[PDB]
Amino acid sequence: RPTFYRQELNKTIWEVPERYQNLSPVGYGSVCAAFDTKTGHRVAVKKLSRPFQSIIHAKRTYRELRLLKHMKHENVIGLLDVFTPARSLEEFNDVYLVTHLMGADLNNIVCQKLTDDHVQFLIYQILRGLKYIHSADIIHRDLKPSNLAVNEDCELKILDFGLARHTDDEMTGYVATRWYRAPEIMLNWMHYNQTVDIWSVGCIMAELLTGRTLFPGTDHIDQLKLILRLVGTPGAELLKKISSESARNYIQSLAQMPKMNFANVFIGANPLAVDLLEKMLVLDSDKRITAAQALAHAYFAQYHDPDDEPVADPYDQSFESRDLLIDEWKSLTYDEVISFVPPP
Ligand SMILES: N#CCC(=O)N1CCC(Cc2ccccc2)CC1
Ligand SMILES: [Cl-]
Ligand SMILES: [Cl-]
Ligand SMILES: [Cl-]
Ligand SMILES: [Cl-]
Ligand SMILES: [Cl-]
Ligand SMILES: [Mg+2]
């Protein structure tokens, strides 16, 4: 057990191992930047807020820790350390998580339009991380520019996985929290799968090429109209797959529209980028290109290396179907904290 020291930082008591120095607030939980004397990295340290205050909150704490312990990929957020000052389960109350310090997201780098070579490299890295995530049967569910960390060398990491249901008010109105969401999940058309993340990549790619949000709807229905104007109204094949009869009825109330010509929307763009966008932004989620397929698309010929695009170890999510008490979720979390093995 390392030696811990205490300090108060913006109305919060922090107790951390001596290896972490020069703590400075940067902003669920509270987050500080620090210097890790063991590895030489600048790191981000997150102290969880009220991790075991309800059943829902205890299960969410366990969910996040299981996920972060599993993700080991250059283009995905990973765990450098996890610790608690408690010396036993009976006194266990706080959880701290440590990862690399990531001070900028895709927004801060990019209302701006990038060169085609930058777009190739950034989207390639998102898809390389997604092939890894999807290989473990994980769905991110909330891909958007603010959830993509980028550094000075244009290197990218995916973070802030969907860990809980978003509130109804969070998704209301003219908000970027909804603009990158696949239509089938935005309107609850059907049981969704990993293809929802590819829709989000297409929205992000279009915005990097044009400098403009692709579907900036003022509400759910205005956004659906923007989407159907570009990709066309559904035919009977897709309508049958929409399980809600009321959502089916609404769609059939709309005047039919053909798919638009994407070369006349993304004027001047690389024709290979135009082709890839057509394969991502397909209304029927069964027919969208997968991450593994997209990495082999000719747009990425300068970066694609099939021997350097790894998959993940399998990931057991059976706990999601389990109903447990607060103290049981808390004891599972304690076990995962003390069994952590740091990376090389
Ligand atoms: N500067 C700044 C922000 C920053 O460095 N990033 C965004 C916030 C996350 C928080 C976090 C920490 C540990 C485990 C999971 C999540 C860290 C990376
Ligand atoms: Cl230490
Ligand atoms: Cl990381
Ligand atoms: Cl504690
Ligand atoms: Cl965003
Ligand atoms: Cl597992
Ligand atoms: Mg975020």
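Chain A is numbered as in Swiss-Prot, which gives 5-31, 35-117, 119-352 for the residues shown.
How was it done? The header gives X-ray crystallography, 1.9 Å.
Every residue, even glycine, has its Cβ placed from backbone N, Cα and C.
In this view, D168 (active site, proton acceptor) is surrounded by 15 other Cβ atoms within 10 Å of its Cβ, with every protein chain counted. Among the features that Swiss-Prot reports, active site, proton acceptor is placed at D168.
Its Cβ taken as reference, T180 (mutagenesis position) is surrounded by 12 other Cβ atoms within 10 Å in the chains shown. Among the mutagenesis entries in Swiss-Prot is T180 to A, noted as: Phosphorylation blocked.
The Cβ of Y182 (mutagenesis position) lies under 8 Å from the Cβ of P224, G225, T226, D227, each on the same chain and at least six residues away in sequence. For the mutagenesis experiment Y182 to F, the note given by Swiss-Prot reads: Phosphorylation blocked.
Among the recorded positions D168, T180, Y182, not one has its Cβ under 6 Å from an atom of ligand 2. Distance between the Cα atoms of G31 and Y35, which bracket 3 unmodelled residues, is 11 Å. If you measure from the Cα atom of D168 (active site, proton acceptor) to that of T180 (mutagenesis position), you get 20 Å.
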